[PDB]
Amino acid sequence: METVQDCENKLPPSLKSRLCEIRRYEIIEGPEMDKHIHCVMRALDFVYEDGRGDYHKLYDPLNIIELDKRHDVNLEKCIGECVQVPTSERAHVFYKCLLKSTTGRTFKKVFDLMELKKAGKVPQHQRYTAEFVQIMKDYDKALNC
Ligand SMILES: NCCc1c[nH]cn1
């Protein structure tokens, strides 16, 4: 599997210099970002190959971090939205939609946890704890972020 790190390494110079924005989930539009977000959402296994959000990769993890009937509603909304867009762009629309919804703040936790869990920096059962926040801070620091 290509990793999030591999995606970042292949960013065009124009986007590498905005890596810290990207890793803070700031939205940046345009076709190279459409490509990057597809890459990372694939790497963390959140979307299908055409870029469609996978309800089942997120419903449980979202609810375990923070139980909320809105996660269901938001997933359906954002999947509905991404399916209406060209595939070149379907991962990024899903991601943007999720971040703009009330589920956004919990999605960022699930994403951060999955990234570090795959990188072997934390155990598979790692929760979003104070220690985890510090672990991610140190992780980003080594990336110049
Ligand atoms: N841990 C956040 C990495 C990221 C967020 N958005 C894109 N890449």
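Start at 1 and count along the chain as shown; that gives each residue its number.
Each Cβ is built from the backbone N, Cα and C atoms, and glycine gets one as well.
Residues near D112 (mutagenesis position) in space but far in sequence (CB under 8 A, at least 6 apart, same chain), listed by position: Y128, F132, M136. Here Swiss-Prot flags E8, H36, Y95, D112, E115 as serotonin binding site.
Sequence annotations record features per position, and here Swiss-Prot assigns noradrenaline binding site to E8, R23, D112, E115. According to DSSP, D112 (mutagenesis position) sits within a helical segment.
Reduced to three states, the DSSP call for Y95 (mutagenesis position) is helix. The local packing around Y95 (mutagenesis position), expressed as other Cβ atoms within 10 Å of its Cβ over all shown chains, amounts to 27. Where Swiss-Prot documents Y95 to L (Swiss-Prot position 115) as a mutagenesis experiment, the accompanying text is: Modestly reduces serotonin binding and significantly reduces tryptamine binding.
If you take the C-beta of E115 (mutagenesis position) and look for same-chain residues 6 or more apart in sequence within under 8 angstroms, you find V4, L44. For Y95, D112, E115, the entry in Swiss-Prot reads histamine binding site.
Annotated tryptamine binding site per Swiss-Prot: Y95, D112, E115, in sequence order, evidence recorded as experimental evidence.
While the structure shown retains the original residue, Swiss-Prot records the mutagenesis experiment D112 to L (Swiss-Prot position 132) with this note: Reduces serotonin binding and eliminates tryptamine binding.
Listed in Swiss-Prot is the mutagenesis experiment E115 to L (Swiss-Prot position 135), annotated as follows: Significantly reduces serotonin binding and eliminates tryptamine binding.
The Cβ of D140 (mutagenesis position) lies under 8 Å from the Cβ of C20, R23, each of these being in the same chain and 6 or more residues away along the sequence. Per Swiss-Prot, mutagenesis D140 to L (Swiss-Prot position 160) is noted as: Reduces serotonin binding and eliminates tryptamine binding.
Other than the site residues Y95, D112, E115, same-chain residues with C-beta atoms no more than 8 angstroms from the centre of those residues' C-beta atoms, the histamine site, are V4, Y25, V40, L44, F107, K108, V110, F111, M114.
In the structure as shown, the Cβ atom of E8 (serotonin binding site) sits within 10 Å of 18 other Cβ atoms. Residues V4, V40, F111, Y139, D140 surround the recorded noradrenaline site, their Cβ atoms falling within 8 Å of the Cβ centroid of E8, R23, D112, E115, which are themselves excluded. Less than 6 Å separates the Cβ from ligand 1 in the case of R23, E115, drawn from the recorded positions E8, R23, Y95, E115 in sequence order.
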